[PDB]
Amino acid sequence: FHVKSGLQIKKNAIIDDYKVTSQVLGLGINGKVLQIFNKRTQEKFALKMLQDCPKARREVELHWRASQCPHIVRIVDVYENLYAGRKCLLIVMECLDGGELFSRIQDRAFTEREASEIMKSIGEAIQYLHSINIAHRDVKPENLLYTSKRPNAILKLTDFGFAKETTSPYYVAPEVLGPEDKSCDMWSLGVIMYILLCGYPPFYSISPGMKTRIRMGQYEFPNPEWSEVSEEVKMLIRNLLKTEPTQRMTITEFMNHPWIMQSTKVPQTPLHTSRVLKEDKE
Amino acid sequence: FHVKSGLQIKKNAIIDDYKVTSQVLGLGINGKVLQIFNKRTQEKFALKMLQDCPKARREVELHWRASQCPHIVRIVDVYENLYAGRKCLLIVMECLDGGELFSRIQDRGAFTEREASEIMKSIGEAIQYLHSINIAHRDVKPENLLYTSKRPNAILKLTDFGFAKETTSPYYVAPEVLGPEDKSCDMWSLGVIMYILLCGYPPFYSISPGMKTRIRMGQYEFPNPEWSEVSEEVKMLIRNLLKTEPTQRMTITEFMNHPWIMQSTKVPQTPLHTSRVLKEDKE
Amino acid sequence: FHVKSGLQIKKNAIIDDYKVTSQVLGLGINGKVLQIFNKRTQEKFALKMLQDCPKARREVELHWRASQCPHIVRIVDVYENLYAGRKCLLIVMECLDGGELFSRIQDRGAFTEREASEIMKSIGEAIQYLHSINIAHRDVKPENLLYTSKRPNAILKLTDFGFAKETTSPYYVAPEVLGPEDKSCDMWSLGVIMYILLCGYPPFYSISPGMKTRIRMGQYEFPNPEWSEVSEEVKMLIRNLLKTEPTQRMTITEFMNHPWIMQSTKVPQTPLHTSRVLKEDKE
Amino acid sequence: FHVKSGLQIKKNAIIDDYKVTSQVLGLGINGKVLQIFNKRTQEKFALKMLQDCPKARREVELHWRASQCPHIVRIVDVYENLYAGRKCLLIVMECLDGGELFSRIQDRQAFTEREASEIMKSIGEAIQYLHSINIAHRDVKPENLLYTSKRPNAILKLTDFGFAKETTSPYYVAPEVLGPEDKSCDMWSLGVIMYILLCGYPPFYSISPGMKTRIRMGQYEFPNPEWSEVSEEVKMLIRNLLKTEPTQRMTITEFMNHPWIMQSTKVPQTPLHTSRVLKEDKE
Ligand SMILES: c1cc2nc(N[C@H]3CCCNC3)c3c(n2n1)NCC3
Ligand SMILES: c1cc2nc(N[C@H]3CCCNC3)c3c(n2n1)NCC3
Ligand SMILES: c1cc2nc(N[C@H]3CCCNC3)c3c(n2n1)NCC3
Ligand SMILES: c1cc2nc(N[C@H]3CCCNC3)c3c(n2n1)NCC3
């Protein structure tokens, strides 16, 4: 009988439990992510502040449900306090110190086997969310951070600000179970896999022409980046980057795919990712 | 000029033409299925009774059209009589005595792949006919697939049109332009039946709101030792039937053209664990 | 900075610029296509006349945008004049003299597969351009595919924008998020044209409400001896074009990336029965 | 009988008349503003490109009507051309080389009150013209106020009609009766600009949902030592422009009749801290 706690929204002042610093960990959509310290344990945590509204409360609740998943940033506690007379919602999460996804890759020969291990970890985050009827709708590398600078660090998905719930006899078809989109997550998965295997997006900028290339579905696997990469892997990208959402690959299908399913037993054929990624163009 | 008869709803008392017994052949959705006897011929027939309403008249009319198909239980005649002052609709069908689909399979204790294919072909012809005349069954499951006789030459036939529904009112005109229509649920059903035929248990067991998830997510397995000896072609066919998204799923025309179905004669006899696994009734 | 001219609707009498003959080049949907001559150059051009309305002005405007594409009949100038007190819209295009698609095929009594591919590639570029600027032709058939001259170097061009319609008003944004749009009918049409090119007859003959069925169902064959020598790759391409469900069907970008099209030069010359089979006019 | 030309939208390729360079004069709302050269005269002009739609055509038309006003950037000619198959709208304007409003003020000596008034008068005449022909700019800010040349006789001109909008379709008839209409936002903007001109910083700094508050509430100060020497008359004029309630706020006609504006010549030269305070860029 495996039961976990419900979400408790703490009403007491956050400063009773945490030392809140002004150190900005990262600027983002909903605001500044601040570094804070647990008074009793002295561990570092991240703090995200939002104006308290039902939409805000809905997202936090989804993230809370999601926090059980190993590859989703864990919400440790949530407060509802009063800041400047405005009713605010303070969200405390595990501090991910290992940096963004692509930042780690460029700071080192990058193997294919390691790309697969990354894609498998990102996919488990989507699989969990989709299996509990949650669509992230903002899966991009800015929202994939490592827990520590350590090389055993686990990769974790963050920012549930666009997250949305997808819903309120053995022959009943999926359609009959009810109307639902989460295909955009899988599109995002395809873009991320593309950049991981090569080092640049499949749709660059010019800009109203980039809107076309997406709508049309026109992208290439140009050499010398892609020459050494298998037809199997290119096929997987192609099924992720399907223009029509109903044609596109589902998360269950993705995770069952050999390249993902066998992250252990997969070629180490070097990639140009680390090199190509190095082009900052400041 | 091949013309068949229109549906005639007989107003005369059914007891003039048939001896109606109280022997219950099977309890079902719309009620009890009774065994009856043709007075003039003395043959056994099944009788289904429904309250007479336009919805009822519509289903019967669909079944009647369908009754020309070899693998759909045949409606022999239809009566509209008065029972208890309520206006009733009495449907008389060919009587199927050979038992449900899986029942026959478990009572031969070795089941071959070739024979599963022949079954799926026969079930598919029933769906092909229905779909080809714009009818969606929407209740294709083993309970509604019965054999004509206990004989081993028995032909398998589809029954229960209670959820049946009609799907409708220059050589370059596309399918979409011909009109707006779903019948993909019949193909999902076909996939589930094929899964159970090849192994002996559903692809989605019960835990229960988690089973709703496994269907919506499309997660199922081909676990050994049941599926080990079954080909990648067959698994692929199930995989195309059990597509979560209806527009992605296989159509009936595609299914019937697939080699495993199209060549039911020239297909391996590789034994299946179906009969064994099916034997677990768990009373 | 590659900029081309905007559409200018000339208000001056067309007779000032052109000698308009009474020779009918072809009868069609929106009217007769008349042969005309540029006074100053003495070149042959085709003239299409429509009643001037915003629907007419919109189509013309699309054809104008499309006229930059090599495989789309070029609009040379457009006039708005008064004819019989009714306000008319006179469209002048390049005169295509080489005849319809299948006419040129049968007048060479030995048609190779490689040549079919080069045709499909040319037709596909016309669709690719249109779809890439959010235009859907919705009337792609051989009647509207004509050659520029009787010359064998003639280029094939798409015509008749009377049913043309516009399909519209952060690197991770999905195509669905860019906005709601159909142009899959153009790809179906492409599949039908390809079928006839490789064999000599449609994939859906007539009988007539049965032909409506065969389309809606997706039932067509690759019968021998027409198709025996044709590869599985090519049949597979037709099969993806003739998908009943529009969302399953092949997109133009996908079509043009397909090796048979992409490698129109490095493709077998395996003879086709097209020229022979096509010859049966049955007058 | 003082009549001016209507707007002619030229269809010919802009490159026929102008040499379009790749030099970006400024990045903006609707796109990059490129420098171009008139082939026949060799003068420098600015080019703004927009996607051609009725909304785009509406704004351009307003700007065209407005271009007669001395203090509004002058549209010299407009083209409708085809760029990349997309139908575009190319707008050619007089080129303003003198830089933005505040840029000039800092690059100098002290800044006098008399000069601020002359600026406010020039900006007010732009609003007065627009409002008198029922146009509301809705984007009057310093970024959109540029000088014609680096010369100190340069005239200040309003730009960017991307948010511009038309405010409309017996001597005792009240203004309300003439019809329903907002252009008070242009006057609020005028108040903010005047505040910054007299001191060197906005009246609403950032602290961000709290800056939304300070605006909604209407809370701002005239702090010393910036405002100490500035008269009660000038402060009062700001207070009438910065009225929270739009119906309470000053109209353009009232603004221009106000003595500080009306007597830009006969007004104190009391030095301002603007030039000093503005110098704080904080890179
Ligand atoms: C939990 C959440 C979080 N978000 C972070 N930064 C966010 C900012 C908004 C977009 N995604 C990245 C950072 C973190 N953490 N830790 N640690 C270092 C920077
Ligand atoms: C025609 C129809 C029919 N329906 C039957 N039984 C139905 C009951 C409802 C669900 N499907 C099976 C039986 C039959 N028949 N014969 N013979 C034996 C039992
Ligand atoms: C441009 C357009 C056009 N349309 C033509 N004829 C149209 C008639 C309607 C259906 N499609 C073909 C002909 C032409 N042209 N040339 N030359 C010979 C006959
Ligand atoms: C006319 C219009 C225009 N717009 C300009 N730049 C705009 C960019 C959008 C916001 N306002 C400023 C510049 C110009 N001009 N000249 N000359 C130098 C820079």
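Numbering, chain B: per Swiss-Prot, residues 46-154, 157-216, 227-238, 241-265, 271-347 in sequence.
Per deposition record, X-ray crystallography, 3.0 Å.
Keep in mind that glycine also has a Cβ here, set from the backbone N, Cα and C atoms.
The feature active site, proton acceptor is assigned by Swiss-Prot to B:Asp186. Spatially close to B:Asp186 (active site, proton acceptor) yet at least six residues away along the chain are B:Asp207, B:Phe208, B:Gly209, B:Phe210, B:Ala211, judged by Cβ distances under 8 angstroms.
According to DSSP, B:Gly76 (ATP binding site) sits in a coil region rather than a helix or strand. If you look up Swiss-Prot, you'll see B:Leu70, B:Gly71, B:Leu72, B:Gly73, B:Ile74, B:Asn75, B:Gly76, B:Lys77, B:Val78, B:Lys93 marked as ATP binding site, on the strength of sequence analysis.
Annotated staurosporine binding site per Swiss-Prot: B:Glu139, B:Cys140, B:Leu141, in sequence order. In sequence order, B:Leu70, B:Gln80, B:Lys89, B:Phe90, B:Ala91 are the residues of the chain that are 6 or more apart from B:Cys140 (staurosporine binding site) and have a CB within less than 8 Å of its CB.
Swiss-Prot lists B:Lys93 to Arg among its mutagenesis entries, and the accompanying note reads: Kinase defective mutant, abolishes activity. Sequence-distant contacts (6 or more apart, same chain, Cβ under 8 Å) of B:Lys93 (mutagenesis position) comprise B:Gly73, B:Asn75, B:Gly76, B:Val78, B:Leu79, B:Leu135, B:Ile136, B:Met138.
Among the mutagenesis results in Swiss-Prot, B:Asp207 to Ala has the note: Kinase defective mutant, abolishes activity. The residue drawn here is the original one. Look at B:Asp207 (mutagenesis position): DSSP puts it in coil.
Record note (Swiss-Prot) on the mutagenesis of B:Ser272 to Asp: Mimicks phosphorylation state, leading to slight increase of basal kinase activity. In the three-state DSSP assignment, the secondary structure recorded for B:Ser272 (mutagenesis position) is coil.
As a published mutagenesis entry, B:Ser272 to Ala appears in Swiss-Prot alongside the note: Strong decrease in kinase activity.
The number of other CB atoms found within 10 A of the CB of B:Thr334 (mutagenesis position), across every protein chain shown, is 12. Swiss-Prot gives this note for the published mutagenesis B:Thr334 to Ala: Slight decrease in kinase activity.
DSSP assigns B:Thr334 (mutagenesis position) to coil in the three-state reduction, placing it in neither a helix nor a strand. Experimental mutagenesis is annotated in Swiss-Prot for B:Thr334 to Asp or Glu, with the remark: Mimicks phosphorylation state, leading to elevated basal kinase activity.
In Swiss-Prot, the entry for mutagenesis B:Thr334 to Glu states: Mimicks phosphorylation state and constitutive protein kinase activity; when associated with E-222. The structure shown retains the original residue.
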B:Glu139 (staurosporine binding site) - helix vs strand vs coil (DSSP): strand
Distance [Cα-Cα, Å, rounded] between B:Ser272 (mutagenesis position) and B:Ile74 (ATP binding site): 23
Integer Å distance between the CA atoms belonging to B:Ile74 (ATP binding site) and B:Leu141 (staurosporine binding site): 17
Output field, ATP shell: CB within 8 Å of site CB centroid, site B:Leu70, B:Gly71, B:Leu72, B:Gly73, B:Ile74, B:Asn75, B:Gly76, B:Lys77, B:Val78, B:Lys93 dropped: B:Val69
For ATP, whose listed binding residues are B:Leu70, B:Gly71, B:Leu72, B:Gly73, B:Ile74, B:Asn75, B:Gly76, B:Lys77, B:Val78, B:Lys93, the greatest C-alpha pairwise distance in Å: 14
Packing count at B:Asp207 (mutagenesis position) (other Cβ atoms within 10 Å of its Cβ): 23
Binding-site residues compared (B:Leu70, B:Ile74, B:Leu141) - highest count of Cβ atoms within 10 Å: B:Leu141
Cα-Cα distance linking B:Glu139 (staurosporine binding site) and B:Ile74 (ATP binding site), given in Å to the nearest integer: 18
Collapsed DSSP category at B:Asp186 (active site, proton acceptor): coil
Neighbour tally for B:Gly76 (ATP binding site), based on other Cβ positions within 10 Å of its Cβ: 11
Binding-site residues (B:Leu72, B:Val78), the one with most neighbouring Cβ atoms at 10 Å: B:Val78
